[PDB]
Amino acid sequence: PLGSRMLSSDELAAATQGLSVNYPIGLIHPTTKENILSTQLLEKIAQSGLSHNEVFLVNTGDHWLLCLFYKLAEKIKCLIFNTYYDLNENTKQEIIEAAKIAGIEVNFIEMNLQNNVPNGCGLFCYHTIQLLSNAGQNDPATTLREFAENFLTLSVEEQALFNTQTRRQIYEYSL
């Protein structure tokens with residue numbers, strides 16, 4: 001079903017690389033059980049450097065997480081945007097471990113917005129990245145928070161409308 005389709009890495013990448021946003025990754029590698037987010041960040045610090053806004057799209061199994069690393073101003077801060085059920089504490093501290101490498105408290109923003117947007121984790125990632133790019137110098141923690149709160153105030157018909165419109169734009173990048 002296209003209406004409840006979970007976005008893959010390539011499908012999410014094609015949309016997010018369309019106009020610093022890193023390629024979508026899995027949090028923990030299945031076989032070697034390494035923290036890919038930690039390894040990716042470490043690799044970054046040794047090469048050129050971390051942008052003023054580092055965006056990671058991290059998959060923790062069924063979640064697409066918006067992971068933002070940003071400086072404000074002398075202190076770098078970490079931001080986790082979850083649009084589904086609350087992450088278990090195990091998954092959380094794998095992110096905290098990666099946050100420390102970036103040079104960091106880890107701000108987990110967790111609000112379930114997918115009651116009417118099935119597997120919409122990738123959809124909110126695509127949409128909020130556009131928000132953060134239109135927000136500029138605005139505090140990203142309050143950009144995403146007020147967006148999620150306002151999204152819950154919408155009716156089912158409006159939420160479902162967001163679901164089909166966003167998917168029609170995202171699917172275009174993969175075609």
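Residue positions begin at 1 at the first shown residue.
Technique stated in the header: X-ray crystallography, 2.4 Å.
Just so you know, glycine gets a Cβ as well, placed from its N, Cα and C.
Annotation source Swiss-Prot lists active site at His63, citing similarity to another entry. The Cβ of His63 (active site) lies under 8 Å from the Cβ of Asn82, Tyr84, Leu87, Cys121, each of which sits 6+ residues away along the same chain.
Annotation source Swiss-Prot lists active site, nucleophile at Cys121. In the structure as shown, the Cβ atom of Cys121 (mutagenesis position) sits within 10 Å of 26 other Cβ atoms.
Here Swiss-Prot notes a mutagenesis experiment, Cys121 to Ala (Swiss-Prot position 285), with the remark: Abolishes deubiquitinating activity. When secondary structure is read from DSSP and collapsed to three states, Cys121 (mutagenesis position) falls in the helix class.
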Since the deposited structure skips 4 residues after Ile104 and picks up again at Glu105, how long is the Cα gap in Å? 7
Taking the Cα atoms of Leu19 and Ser20 on either side of the 7-residue gap, the separation in angstrom is 10
Would you mind pulling the DSSP three-state label for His63 (active site)? coil
